[PDB]
Amino acid sequence: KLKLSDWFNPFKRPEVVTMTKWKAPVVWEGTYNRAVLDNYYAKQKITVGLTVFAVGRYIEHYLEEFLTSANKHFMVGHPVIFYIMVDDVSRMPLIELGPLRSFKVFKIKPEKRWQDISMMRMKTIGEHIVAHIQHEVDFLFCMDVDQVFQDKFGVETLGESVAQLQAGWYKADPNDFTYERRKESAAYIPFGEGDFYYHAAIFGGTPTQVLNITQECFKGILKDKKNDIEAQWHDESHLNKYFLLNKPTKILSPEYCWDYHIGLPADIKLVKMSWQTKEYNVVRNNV
Ligand SMILES: O=c1ccn([C@@H]2O[C@H](COP(=O)(O)OP(=O)(O)O)[C@@H](O)[C@H]2O)c(=O)[nH]1
Ligand SMILES: [Mn+2]
């Protein structure tokens, strides 16, 4: 039985939020003892999964770099399985994987609107968790493909349910957050409520918890469709609603998904992952 004090030291980063009102640590560089955690999880022989979708030109623009960086930085020292979801397997970049890495690849149907491509991921992930992921890993992370690992993204990020603080709003007040504000939407979060603004580019936890996250989020996505409304930030709006109602047991600082367009302020000590520059004119086909 692992105890928070065994690996997490919030006093190492006193200038930032390291603990939520419901506890749950906010993992910042310097606060975690990866050595302790690696030993602990290794003795449990855990396996970590990672899902990533690449539909359309996202394949050529980002899949190879994402996979290459993940192979080098994601849960090094532990068995990892990459679940690649593409609409065209013939364009699948097959890179050489290193020790403790392996993958499988699935062909999925490409949604017409990029907004649905992004949102339908919630449905697909759920189907795969029930079909096989629940039997193959102990923890699973679901990520956007348009980003690249820059440094070790390890076991210090594992937990029941894990959320990512969005790089651009981590210092803002809830009323500034771009939550969906229309009551007609299932993702609606009224002003006066909210803890943080989570990035949908990264989320995870145990297969069971991620299954519930994706389910619920997808149900909200379907509900909105029946009410002829679409959340402002699509799956992200819904994810934030979910995490408001079901608090994550662990949150990652913006160091784990950083936007260099912001520059590199004092709080961001060591970047583990960074956003790829947006290229919508090429990778997206509809407004
Ligand atoms: O045409 C599309 C739209 C989205 N995606 C996937 O859905 C995620 C969400 O999209 P995007 O990264 O474009 O969202 P943004 O972070 O720029 O809001 C992407 O990382 C991809 O994994 C995709 O493969 N093809
Ligand atoms: Mn993205």
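Just so it is clear, chain A uses Swiss-Prot numbers, and the residues here are 82-368, in order.
Using the three backbone atoms N, Cα and C, a Cβ is placed for every residue, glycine included.
Swiss-Prot lists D225, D227 with the feature Mn(2+) binding site, giving experimental evidence as the kind of evidence. What Swiss-Prot lists as active site, nucleophile is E317, and the listing cites experimental evidence. The mutagenesis experiment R365 to K is recorded by Swiss-Prot, whose note states: Strongly reduces catalytic efficiency.
Swiss-Prot feature annotations superimposed on the structure.
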residue: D225; record: Mn(2+) binding site; DSSP (3 states): coil
residue: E317; record: active site, nucleophile; DSSP (3 states): helix
residue: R365; record: mutagenesis position; DSSP (3 states): coil
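Taking each of the recorded positions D225, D227, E317 in turn and counting other Cβ atoms within 10 Å of its Cβ gives the largest count for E317. Using a 10 Å Cβ-Cβ cutoff, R365 (mutagenesis position) registers 16 neighbours. Of the candidate recorded positions, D225, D227, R365, the one lying closest to the residue listed as 'active site, nucleophile' when CA atoms are compared is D225. Among the recorded positions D227, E317, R365, the residues whose Cβ sits under 6 Å from any atom of ligand 2 are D227. Here the CA atom of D227 (Mn(2+) binding site) lies 13 Å from the CA atom of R365 (mutagenesis position).
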